[PDB]
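Q: Here it is: the structure, laid out below.
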Amino acid sequence: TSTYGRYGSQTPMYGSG
Amino acid sequence: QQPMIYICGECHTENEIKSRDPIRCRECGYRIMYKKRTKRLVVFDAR
Amino acid sequence: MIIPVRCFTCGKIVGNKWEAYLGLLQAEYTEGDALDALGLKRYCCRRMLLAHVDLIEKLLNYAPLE
Amino acid sequence: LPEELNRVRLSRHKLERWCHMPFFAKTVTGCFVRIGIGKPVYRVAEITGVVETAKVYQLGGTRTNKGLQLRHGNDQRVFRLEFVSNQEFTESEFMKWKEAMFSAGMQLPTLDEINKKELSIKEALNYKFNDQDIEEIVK
Ligand SMILES: [Zn+2]
Ligand SMILES: [Zn+2]
């Protein structure tokens, strides 16, 4: 149960904001 | 590696509770909390 | 608490008729005509829609989350 | 080597278990993260300290508004815990980070430093919550 990543959950970028 | 996952009373939020720890929920803070369903082979006969 | 699936005495399926019974009572129909409009001839199956208490609503009032 | 450098890489899943734990400026200060700058290029930055931003954002289930004062050689600016990626330090990214460290003049941390710092997170993960920290966490 350390890091159940299985990639990820769509990580946001800085400049897109 | 089972951290004994518990369920809060009103918030119904999962909490990881180990031995020698107070039984309180990760937010708000209450004193009532229940367990989760077992992982065994719960098989009934529709009789 | 909830509508049974079949009549205890006869065995006819009555579970699929509580909602329709409520609707027919809702529109204009009364009980004595609704029961035979649904297709319940024997008097043994008619208690399932008359004697049944709907306690599942009160149970659902105690929603676990949200 | 990149493999030895990824041991202390704080992924996005581990940071969700220390959003309100005390001593956040001691165990976290020293590790490296793959902060997403952005198109798919990434830049490794050093954790100088901890800051607090005025914008509140939700990260999956939980939600935190705290910042992270990072620095990549000389260029430093405020960042957020939501832009961090779970990918490991690639060879190109490792070479870029090494070049940036060499150009900035900051001495590369010794291998023993990382070896003794990686145990901090492991020891903090299994930390028994016996003291009066639950109240601060809930508050
Ligand atoms: Zn609590
Ligand atoms: Zn009947």
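For chain A, we keep the numbers from Swiss-Prot: what you see runs 762-767, 771-781, in order.
Method reported for this entry: electron microscopy, 2.9 Å.
Including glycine, each Cβ sits where the backbone N, Cα and C put it.
Copying in the features that Swiss-Prot gives for the protein in this structure:
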MUTAGEN   A:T775 to A  Decreased ability to promote transcription elongation; when associated with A-784, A-791, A-799, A-806 and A-814
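I'd like to know what surrounds each of these features in this structure.
A: Reduced to three states, the DSSP call for A:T775 (mutagenesis position) is coil.
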Q: Note down the number of other Cβ atoms within 10 Å of the Cβ of A:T775 (mutagenesis position), including every protein chain shown.
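A: That number is 18.
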